[PDB]
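Below is one structure; the comments refer to it alone.
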Amino acid sequence: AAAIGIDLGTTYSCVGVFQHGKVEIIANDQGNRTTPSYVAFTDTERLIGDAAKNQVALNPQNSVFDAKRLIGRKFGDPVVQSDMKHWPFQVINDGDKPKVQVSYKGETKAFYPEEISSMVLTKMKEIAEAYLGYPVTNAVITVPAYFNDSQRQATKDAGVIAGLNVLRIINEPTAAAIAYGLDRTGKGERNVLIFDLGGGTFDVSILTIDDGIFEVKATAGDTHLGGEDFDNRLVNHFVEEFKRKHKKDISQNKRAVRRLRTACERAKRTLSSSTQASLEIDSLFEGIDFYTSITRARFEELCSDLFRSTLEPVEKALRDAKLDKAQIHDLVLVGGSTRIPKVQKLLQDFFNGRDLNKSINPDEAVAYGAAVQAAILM
Ligand SMILES: Nc1ncnc2c1ncn2[C@@H]1O[C@H](COP(=O)(O)OP(=O)(O)O)[C@@H](O)[C@H]1O
Ligand SMILES: [K+]
Ligand SMILES: [Mg+2]
């Protein structure tokens, strides 16, 4: 029985398996090759993934996401205190450890972040088993390069809770380099830059690989810049358009905003391959249909400051690594948001036109490398 590779992501997770000699990234039951790291507790069931993220509930307190932001941290951590101010669910203190408290089937329940993450890993395990047709018990799970020992142990604990034997925890940028075979270099140092713009975080890592051995030389980024922020700019744009056209403010109706956010995320993705996207929602607010569109150009304008801001951490990483651009041998794209053409253009221009590694979908590259590593260790 195969071991799998799992990218347990801040916003989206992905699972792959090495078989027939290569990695197959596995689609979930809605046919999506990544799954939101998102749980919802309802009157009658626990929803995980797409069903949780797109649920349109009257009571927003009972969904949980961003557990990776809490994992391995103490309640009084200023990052925890800061993040709590923008989550709809309740974080409580139990012996200086944060727990999330929700109502499920009418009863109050609290969960440690490792337990929430275990539910996401359980879903990914189940996606893999549905595809393989047999049970899976072994996995490699990835984490950010900047995770410390406590965060790594907590991620392994989430794996154990989910019923997995965790063969190894590897760094996300290392996983991406392995996906592209950059581990097979030979004697002599090879410097790899990983540009990872995801749904919630932006990370730039510089790795040196020497005779198969990886060393992280520098990391930089922004833990609050990602695709969700671009979604938010689109949602705000369309809320303004609705008010302009229909003289009604929908922004305080949680159900309308949720439906709009789901439609906006789809439209954003479409703008990565097409030059315009339709946005069509029946009965969005007070019975009023909302049919409209947006061009790729307009989306780029809405997000221009955020896209440009990704270049400073690249300069920082290079400075910390004491490397010139020409000393970087391979550039690798990771993260769903690096599928945005404007983002690729900015990075390519910064690197004087050089080729970017992007043939593996960037939102899948981490799971791909994790799956290669899982096959190696089994
Ligand atoms: N084709 C696409 N174009 C633009 N953004 C995309 C595309 N596909 C996924 N995304 C965005 O990628 C982000 C998720 O990135 P991903 O790397 O899958 O997760 P994480 O950052 O949680 O590891 C989401 O904001 C999603 O909307
Ligand atoms: K991911
Ligand atoms: Mg990621």
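Note that chain A is numbered according to Swiss-Prot, with residues 4-381 shown in order.
Cβ atoms are placed via backbone N, Cα and C, with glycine included.
Quoted from Swiss-Prot, the note attached to the mutagenesis of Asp10 to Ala states: Reduces affinity for ADP. Under the heading ATP binding site, Swiss-Prot lists 12-15, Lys71, 202-204, 268-275, 339-342. Swiss-Prot gives this note for the published mutagenesis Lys77 to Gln: No loss of acetylation and ATPase activity. Exhibits normal protein refolding activity during the early phase but exhibits defects in ubiquitin-mediated protein degradation during the later phase. Annotation of the published mutagenesis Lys77 to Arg in Swiss-Prot: Significant loss of acetylation and ATPase activity. Decreased binding to HOPX and HSP90 and increased binding to STUB1 and NAA10. Impaired capacity for protein refolding during the early phase after stress but shows normal protein degradation activity in the late phase; the original residue is retained in the structure shown. Looking at Swiss-Prot, you'll find the mutagenesis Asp199 to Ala noted as follows: Reduces affinity for ADP.
Sequence features annotated in Swiss-Prot and their locations in the structure.
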residue: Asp10; record: mutagenesis position; DSSP (3 states): strand
residue: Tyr15; record: ATP binding site; DSSP (3 states): strand
residue: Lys77; record: mutagenesis position; DSSP (3 states): coil
residue: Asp199; record: mutagenesis position; DSSP (3 states): strand
residue: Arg269; record: ATP binding site; DSSP (3 states): helix
residue: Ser275; record: ATP binding site; DSSP (3 states): coil
residue: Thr341; record: ATP binding site; DSSP (3 states): helix
Rank the mutagenesis positions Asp10, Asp199 by the number of other Cβ atoms within 10 Å of each Cβ, and give the residue at the low end. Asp199
Around the Cβ of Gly12 (ATP binding site), the count of other Cβ atoms that are within 10 Å: 26
For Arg272 (ATP binding site), the nonlocal same-chain Cβ neighbours (under 8 Å, six or more residues apart) come out as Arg342
Shortest C-alpha distance to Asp10 (mutagenesis position) - which of the binding-site residues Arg269, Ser275, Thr341: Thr341
Would you identify which of the binding-site residues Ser275, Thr341 has the most other C-beta atoms lying within 10 angstroms of its C-beta? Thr341
Using all protein chains in view, find how many other C-beta atoms are within 10 Å of the C-beta of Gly203 (ATP binding site). 22
Tell me which residues of the chain lie with their Cβ under 8 angstroms from that of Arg269 (ATP binding site), as long as they are six or more apart in sequence? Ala280
What binding-site residues among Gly12, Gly203, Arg269, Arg272, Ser275, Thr341 have a C-beta sitting less than 6 Å from any atom of ligand 3? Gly12
Close to ligand 2, in the sense of Cβ under 6 Å, among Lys77, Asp199, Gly203, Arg272, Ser275, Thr341 as recorded positions, are none
Nonlocal neighbours by CB distance (under 8 Å) for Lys77 (mutagenesis position), same chain, sequence gap 6 or more: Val83, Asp99, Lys100, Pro101
Sequence-ordered, the binding-site residues among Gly12, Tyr15, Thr341 whose CA is within 10 A of the CA of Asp199 (mutagenesis position) come to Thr341
Out of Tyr15, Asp199, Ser275, which recorded positions have CB atoms lying under 6 Å from ligand 1? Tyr15, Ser275
Applying a 10 Å Cβ distance cut-off over all chains shown, what neighbour count does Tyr15 (ATP binding site) have? 25
